[PDB]
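K.L.:
Supplied in structure tokens, the structure appears directly below.
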Amino acid sequence: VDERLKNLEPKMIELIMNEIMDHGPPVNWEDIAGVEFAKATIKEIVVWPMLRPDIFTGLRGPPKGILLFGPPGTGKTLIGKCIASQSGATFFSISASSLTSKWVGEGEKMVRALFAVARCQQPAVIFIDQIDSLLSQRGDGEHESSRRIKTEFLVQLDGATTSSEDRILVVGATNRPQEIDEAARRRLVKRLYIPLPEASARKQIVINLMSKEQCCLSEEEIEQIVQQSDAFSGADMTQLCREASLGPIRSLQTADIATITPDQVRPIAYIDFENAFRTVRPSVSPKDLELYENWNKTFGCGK
Amino acid sequence: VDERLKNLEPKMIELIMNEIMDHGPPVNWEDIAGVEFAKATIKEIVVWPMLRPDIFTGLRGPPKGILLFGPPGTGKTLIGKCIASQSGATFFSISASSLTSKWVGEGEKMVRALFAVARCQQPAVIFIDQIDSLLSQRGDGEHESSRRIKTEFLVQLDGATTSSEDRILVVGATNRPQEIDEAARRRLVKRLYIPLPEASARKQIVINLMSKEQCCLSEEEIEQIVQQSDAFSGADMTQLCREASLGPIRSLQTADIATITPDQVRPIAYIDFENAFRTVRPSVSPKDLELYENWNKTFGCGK
Amino acid sequence: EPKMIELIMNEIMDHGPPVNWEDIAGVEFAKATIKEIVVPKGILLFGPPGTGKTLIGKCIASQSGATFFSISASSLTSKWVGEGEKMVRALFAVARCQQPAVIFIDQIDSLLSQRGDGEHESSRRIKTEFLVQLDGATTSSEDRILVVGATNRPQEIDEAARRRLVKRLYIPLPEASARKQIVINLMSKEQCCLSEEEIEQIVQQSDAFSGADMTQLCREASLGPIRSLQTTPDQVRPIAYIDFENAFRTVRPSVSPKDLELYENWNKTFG
Amino acid sequence: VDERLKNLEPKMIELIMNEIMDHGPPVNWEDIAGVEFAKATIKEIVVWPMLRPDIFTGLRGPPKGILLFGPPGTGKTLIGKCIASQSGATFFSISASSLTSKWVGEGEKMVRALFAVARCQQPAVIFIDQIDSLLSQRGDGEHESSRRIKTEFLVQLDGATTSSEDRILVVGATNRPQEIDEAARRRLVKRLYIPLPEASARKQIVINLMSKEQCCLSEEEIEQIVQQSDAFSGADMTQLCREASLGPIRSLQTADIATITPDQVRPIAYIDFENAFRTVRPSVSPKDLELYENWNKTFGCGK
Amino acid sequence: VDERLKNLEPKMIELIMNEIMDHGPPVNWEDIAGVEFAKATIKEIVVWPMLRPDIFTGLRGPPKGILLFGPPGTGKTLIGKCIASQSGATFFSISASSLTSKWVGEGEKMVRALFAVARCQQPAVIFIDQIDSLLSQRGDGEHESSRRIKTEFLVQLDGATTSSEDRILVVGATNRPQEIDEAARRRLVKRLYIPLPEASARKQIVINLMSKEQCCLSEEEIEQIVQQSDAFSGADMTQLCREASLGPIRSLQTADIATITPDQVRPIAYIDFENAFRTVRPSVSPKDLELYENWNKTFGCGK
Amino acid sequence: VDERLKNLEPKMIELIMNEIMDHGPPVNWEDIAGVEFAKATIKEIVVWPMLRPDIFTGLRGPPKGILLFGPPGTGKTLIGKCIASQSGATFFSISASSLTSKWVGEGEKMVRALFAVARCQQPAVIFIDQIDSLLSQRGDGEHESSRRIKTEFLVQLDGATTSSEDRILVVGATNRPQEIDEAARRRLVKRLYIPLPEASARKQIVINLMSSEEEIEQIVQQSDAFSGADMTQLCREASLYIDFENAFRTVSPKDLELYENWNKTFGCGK
Amino acid sequence: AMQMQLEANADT
Ligand SMILES: Nc1ncnc2c1ncn2[C@@H]1O[C@H](COP(=O)(O)OP(=O)(O)OP(=O)(O)O)[C@@H](O)[C@H]1O
Ligand SMILES: Nc1ncnc2c1ncn2[C@@H]1O[C@H](COP(=O)(O)OP(=O)(O)OP(=O)(O)O)[C@@H](O)[C@H]1O
Ligand SMILES: Nc1ncnc2c1ncn2[C@@H]1O[C@H](COP(=O)(O)OP(=O)(O)OP(=O)(O)O)[C@@H](O)[C@H]1O
Ligand SMILES: Nc1ncnc2c1ncn2[C@@H]1O[C@H](COP(=O)(O)OP(=O)(O)OP(=O)(O)O)[C@@H](O)[C@H]1O
Ligand SMILES: Nc1ncnc2c1ncn2[C@@H]1O[C@H](COP(=O)(O)OP(=O)(O)OP(=O)(O)O)[C@@H](O)[C@H]1O
Ligand SMILES: Nc1ncnc2c1ncn2[C@@H]1O[C@H](COP(=O)(O)OP(=O)(O)O)[C@@H](O)[C@H]1O
Ligand SMILES: [Mg+2]
Ligand SMILES: [Mg+2]
Ligand SMILES: [Mg+2]
Ligand SMILES: [Mg+2]
Ligand SMILES: [Mg+2]
Ligand SMILES: [Mg+2]
């Protein structure tokens, strides 16, 4: 039935349809090592409704919003990508540039068209990265465009016309949750804190990254690597692995570059990691973590 | 009567006509668990004139304009839905996107067309969600479109052409009432404040939402649950009930979901609510309420 | 151009309930000036919301016995380029053709305001057309015409357009005598019984109350008797002071004292 | 390719294309003196992938994002120019003026258009000079334009849409790295510190710059010149050499300069350098250096 | 030049061109009494390249930057005015009001337009009367517009687009050199100190001022006048001369001044000089001077 | 003359024009009374150029600037009003709050527009009360807008663009002269001290405003270290010889010392 | 000390 798109202009519909992400490289929950409660709740949210809609329909229906917060480089976007790949549903990747428009009135109409289009491809997932830019606290002297966009977003997320039983999920990621509007904050019922990787998380990341690249590492070496790598985030671990991957290249003489000799390169060893530790430093200062903890204790839903 | 719509182009009329909200699932006043005074006021405003128009005409005619303000998630949209369901009159669900156009001099045209169409169908109810986006304080520096729209709204609500006996009602809902323009404030004579639910309201909400699901709850357990849920909003209670309803599913072992019969599910017990309380927190900070009271005593219409 | 003139011709005020001067009560000087001039090309009326400016407009429309035009921003704005000035010219031509003519502009600031950055060319063209047409019509003085309007923020009216409107009037809040007159006029229609002391006490209680607020209070008082009855007209109890006491519970001033100084200083300077 | 540029407007594409830096005079790595570690890292980043795309792809794929920091006038823009010359890739010279605009919703669109255009031309290098103007720590109360621009930049540097390969290098140079945003700091994985030139760097600079002057100095004179010129920045040595070359002109009589031919010019001698030292002094106070060192320890990637 | 001005908006170009300063009355070098080292340096900077472009091309090019600093009234603006005429190049008079604007991003665009227009007309001289206002030290928690303007100035002066053999000169004057940004301070290589006039400077100023007005003064009278006037700035000397010149008018019979003629006025003698001394006092306290000296010892380029 | 106003914002020009005040009731020097050296200096500066412009033009022209420093209520505004009424020149009055604005960069534009509009009419007087507020000592750390406004004012008063024959006089009244920036102090070459009225001045003021010799002398002697505002209030309440004594029976000198020192250092007096 | 932006309007 075209009545859903009757009011919207064709050009806005085309622009929204251009935002659907393609079938990127497959990613599964196994690749995302670390947080376990977040993965469990996300699975309960997404997988269960499709397996048996009859059981979970009604009061047991999934919520319409999710929020992810934490320090930079903790796998929030990785979680979003995994949800897109595994959810088996249309995935929209929205951003600030996709909605804002210089012409008056188009800002809210873009949001309306987005929600209308997502209502036809049910089930659908709308992922907004760095949501703090679009739904910041409503100031006293902000421009009218921002106020109208925020109001339209709030109305679309919750309104009289919704009438429930719509399989539309909105997911947001941010590093500054304290700036999110309370009216928009209540919409994102499930708020998840994603801290830095633990010892098990770091070990799993190292094992996963070293499985692809053949190497001879013993248990003691892995334990030492995990012990030394403290306060590192997932991005820091990936950077450390990439830096260690260059050890064989540097070991050989420069003239080898012209000859390459792909088989000549030695397998990665522990000395490579030893050297890589010097040139890699943690990217997150502890002084920024405190705030997150407080927020997680005040508005978080993690036991 | 095309005479009142003589100077309206068909395209403008179509957009107004297609915005009428069709009759959805029924909602009754008893379904709204909360403040009794607001319910009684709304009933006296809407139902009584319809039943006995002869006695409640002339001076005793219902006023035009109602405002609902309070913290997020206090059931304002639920009151709007109930009014739409019980009024038995044309219901218009207006928003910012509806009345804003990029072309010069069309927002005022849209407002005029909306009011003319509403006058054509009487009795009618016009509901505006997040009215602070359209009717806001007229700043010193702003675009001409916003000022023209605000002035058109003011003229249509109150003007020389406007006259009594027009069964058109305008209902607005907002979370930042202090930003509403004073000229717009004058039109909305009835201001209603909807605070957080109290113990009785929480008990009523729990009873209403839980009666639809088979279970056995002791009176002392219900009292304890109500006592624990302190500072929760209307949506917070619903989220808590939803979280509790998922406990039985988690109780069962993995892989049983695919083939478990609906009957073989344990009813909801007190332990479910005890577990739910851990992962559910209030979504409204108390410090935000201080403003509302100050405004309620200054311009509120409630005793 | 029959279609174009049709829109202008269809904006004339239609028949409605009669309005009389005695109803306004509160503002005697403005009424005196208006009645002296009606039977000074531009008259501007300003004041806090709910001061009866639109009531004055309706009274003039009902009493003057002349063609009355209700023109707003929506009517004089068109998306097509160059049609706004043509429509303004048509409006002025039609007003001149039918004499005498009275043109009322509600929310004048929307049509014309102080020049500001980012203003579109169409608005400036319409403003210039309005000014030139007004000057051309007024200079000859061959045909009678009157243009009046209302606006709650007179400080935003541009000086160029301001000079054309020679007459400026301010309507303050109603006075104790005005409040008593409004009370008696509105309540005398319905069967009521109250003493003079009761009305004096009501006037004393109602301080800084605009006309709209007073009307709302009277409506609440008239509704109170229905609240008294449990779930024919003869059953209505006569309205007493208890009804007013109950009404005062849920009625409060709707105009803040913040901007009163601004209005007072502007009126003293240019009013 | 119109396929990837169909969303953007022609004006944005034209403006972005205007920013391409046309090839200029050639600057080689030998011109830059003193920065061995930074030069080696930049070589590994840029030259190696060109020679062997196959070996360096995958986990060895070159990182995207480089930061340069140090005291003013120590050779950051010189390194940028050398990379532009020797990169063999399209070079974009971006600045705050090009991106920022006075219309709502323009900075984000400008950033997206820039990244798309750089994506079309591969390999590409984007050089943002004085990055602290654009990417600074986010704070409450800032104008929404800056926040939107920052978030758009972050969403372009990483995100779900971003994929491997797609050779694009972003290089930034700044004097106040402590004010860079926490999230943006993660993208700039390789952070380099460029200190004041040492004795060898000063010797190389003076020899190379004075070789063209066609003068004659004895080894002891060069050693003494290096020894005296202590705490001089990169530009200080250039200014000293420039002011020393005017000594022969000053010695010549004022009247004869108009008539004297270029041939009758005394060669530069150590006396000119002695005179120059009397009028040239360091332009960088040692007070501000310490902080940089501390930062280099906390976040620097150097050994 | 359409090629390099096409990008710039025509309105900004017109505003920049409006800054061109009329020649006005000529001001010869000899009119500037006192400073000689600064005068000779400015001569070498500006006059020499014009006469013999071939000789000074290459490594002997003009520095392209000057910063005049000293206590108030020493004659910095007078030197700027003298350069405006003697140099013969296009002169730009830029102040804070010219660049600053309330619209987002207009300041950087104005700076870029100014520099482009200056580059079109060569040779050109840009004089900033109060450089400390626009190039103050960058600090944390400052408005983004000022940071953008400062960074744009730095890039324009010493950016990648900047090329050698370009005839653009920037001259700035300020009473508070200690507040100038170090990065911007680097560009202004030639820093000239203008101290209070010496005895010879005061004598020359007095002689030049009194030459036009006929008077009979002996050498010993001039010597004692110079001795009495100490710690007197050029403005103080001018005010002293102005006050002395009115002595004959004051001594004229009351009510006859209206009907008096210049012929009847007596010449100026030493009698009125003491009376003027009684009414003139130094305007610069000795306390501040020390600071300037220290700065001149640290970063000053004088000998 | 509109050519020199080409680049200015028209609304700014309208605001500056609105800032002008229409001529008030006539006033004379004898009316205010109480100052002799100040009267002589100000009249010499202002009246003389008008009566015989040909002789005074050149090296002996007006200085373009006046400062008045003293305790509160000492008749400072009276001097400015008398100059405005008698000088027969367009009078511009500016306060500290006039230039300040919420938006960035509006102060500099306001100052530029004010100076340009005043330059449109060659004879004009710009009186700026509370000059020490907008023009104050420039510290190491302060608001950017204040620095921009101060520098723009200094440039407008003195700059390369500025040319002789301006014929614009800036009069500034202050109560905290030691907060004035030295650069701004340089512009105001003629600095005058306005002290408390003397015995003869106080007697003249009281006799004139009130409308035997021993009673007048006793009243004058009784009143010591009283400002003009105090005398005005006392006489106003008294009018509501015994009554005068009762009213008399109905500032501090410790701080005044600093003024003297300042008047000794930078004052134009003897 | 704050800046503001503008919104375009189409009048064909
Ligand atoms: N939990 C994790 N397990 C494994 N790898 C991880 C994890 N978290 C992050 N990474 C690695 O970090 C890389 C970048 O992290 P990612 O883009 O997911 O961060 P983010 O949470 O979106 O960051 P930001 O807060 O800056 O927006 C991922 O490609 C992956 O390589
Ligand atoms: N007073 C109430 N009685 C019963 N249910 C309520 C009440 N308040 C809230 N709820 C429940 O909370 C849900 C969400 O509340 P709702 O959307 O009506 O809030 P709102 O006042 O419109 O919020 P907002 O301030 O965000 O616009 C409602 O659907 C209903 O399920
Ligand atoms: N002076 C008055 N006398 C009688 N009724 C008055 C008076 N002032 C206001 N009212 C009442 O106010 C209502 C009409 O107000 P009106 O529309 O004229 O006000 P306004 O100042 O133009 O309003 P706004 O600025 O909000 O559009 C009527 O109820 C009228 O009875
Ligand atoms: N390491 C260096 N080796 C050789 N010359 C150098 C070096 N550093 C600076 N110079 C000289 O200094 C001139 C200007 O320095 P450059 O532009 O590289 O400084 P910068 O570090 O980018 O400064 P800023 O912090 O002001 O942006 C260069 O053209 C070159 O002549
Ligand atoms: N060296 C000098 N020789 C002659 N006159 C001078 C000299 N220095 C200052 N003057 C006089 O000073 C007045 C102009 O001073 P000028 O504006 O140049 O000062 P400045 O140092 O730029 O001041 P500011 O610090 O206030 O910007 C003129 O009277 C000029 O004659
Ligand atoms: N010297 C004086 N002679 C006469 N009246 C004075 C004198 N000084 C002050 N006044 C009176 O005081 C009132 C206010 O003085 P004001 O001009 O505000 O002083 P100041 O400028 O020092 O604040 C004036 O109305 C004036 O009549
Ligand atoms: Mg991310
Ligand atoms: Mg709602
Ligand atoms: Mg009205
Ligand atoms: Mg640089
Ligand atoms: Mg100067
Ligand atoms: Mg005063």
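Chain B is numbered as in Swiss-Prot; the shown residues are, in order, 372-674.
This deposition comes from electron microscopy, 3.2 Å.
Just so it is clear, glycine is given a Cβ too, placed from its N, Cα and C backbone atoms.
Sequence annotations record features per position, and here Swiss-Prot assigns ATP binding site to B:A404, B:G444, B:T445, B:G446, B:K447, B:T448, B:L449 based on a curator's inference. B:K447 to A appears in Swiss-Prot as a mutagenesis experiment; the accompanying note says: Inhibits HR-mediated DNA repair. Quoted from Swiss-Prot, the note on mutagenesis experiment B:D500 to A is: Inhibits HR-mediated DNA repair.
Locate each feature and note its surroundings.
P.N.:
The 10 Å shell around the Cβ of B:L449 (ATP binding site) contains 19 further Cβ atoms across the protein chains shown.
Sequence-distant neighbours of B:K447 (mutagenesis position) (same chain, 6+ residues apart, CB-CB distance under 8 A): B:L439, B:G441, B:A544, B:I565.
Using a 10 Å radius centred on the Cβ of B:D500 (mutagenesis position) and all shown protein chains, the other Cβ atoms total 23.
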K.L.:
Are there any residues in the same chain, six or more apart in sequence, whose C-beta is under 8 angstroms from the C-beta of B:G446 (ATP binding site), and if so which?
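P.N.:
In sequence order, the residues whose Cβ lies under 8 Å from that of B:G446 (ATP binding site) (at least 6 apart) are B:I403, B:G405, B:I565, B:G605.
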K.L.:
In angstrom units, rounded to an integer, how far apart are the Cα atoms of B:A404 (ATP binding site) and B:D500 (mutagenesis position)?
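P.N.:
Cα-Cα distance, B:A404 (ATP binding site) to B:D500 (mutagenesis position): 21 Å.
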K.L.:
Specify all same-chain residues, apart from the site residues B:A404, B:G444, B:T445, B:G446, B:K447, B:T448, B:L449, whose Cβ lies within 8 angstroms of the center of the Cβ atoms of the ATP site, ordered by sequence.
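P.N.:
Leaving out the recorded residues gives B:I403, B:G405, B:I450, B:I565, B:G605, B:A606.
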K.L.:
Kindly assign B:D500 (mutagenesis position) to one of the three DSSP-derived states: helix, strand or coil.
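P.N.:
Its secondary structure by DSSP: strand.
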K.L.:
Please give the ATP site's span as the largest CA-CA distance among B:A404, B:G444, B:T445, B:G446, B:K447, B:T448, B:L449, to the nearest whole angstrom.
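P.N.:
So the maximum pairwise Cα distance among the ATP binders is 13 Å.
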K.L.:
For the binding-site residues B:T445, B:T448, which one has its C-beta crowded by the most other C-beta atoms within 10 angstroms?
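P.N.:
Result for the most crowded candidate: B:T445.
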K.L.:
Can you tell me how many other Cβ atoms are located within 10 Å of the Cβ belonging to B:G444 (ATP binding site)?
P.N.:
25
K.L.:
Measuring Cα to Cα, how far is B:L449 (ATP binding site) from B:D500 (mutagenesis position) in Å?
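P.N.:
That separation, Cα to Cα, works out to 12 Å.
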K.L.:
Using only C-alpha positions, which one of B:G444, B:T445, B:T448 is spatially nearest B:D500 (mutagenesis position)? These are the binding-site residues in the record.
P.N.:
B:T448
K.L.:
Taking the Cβ of B:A404 (ATP binding site) as the centre, count every other Cβ atom within 10 Å, in any protein chain shown.
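P.N.:
Around B:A404 (ATP binding site), other Cβ atoms within 10 Å: 20.
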K.L.:
Is there any among the recorded positions B:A404, B:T445, B:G446, B:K447, B:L449 whose Cβ is under 8 Å from chain A, and which ones, in sequence order?
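P.N.:
So none of them sit by chain A.
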K.L.:
Return the members of B:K447, B:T448, B:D500 (the recorded positions) with CB less than 6 angstroms from at least one atom of ligand 2, or none.
P.N.:
B:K447, B:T448
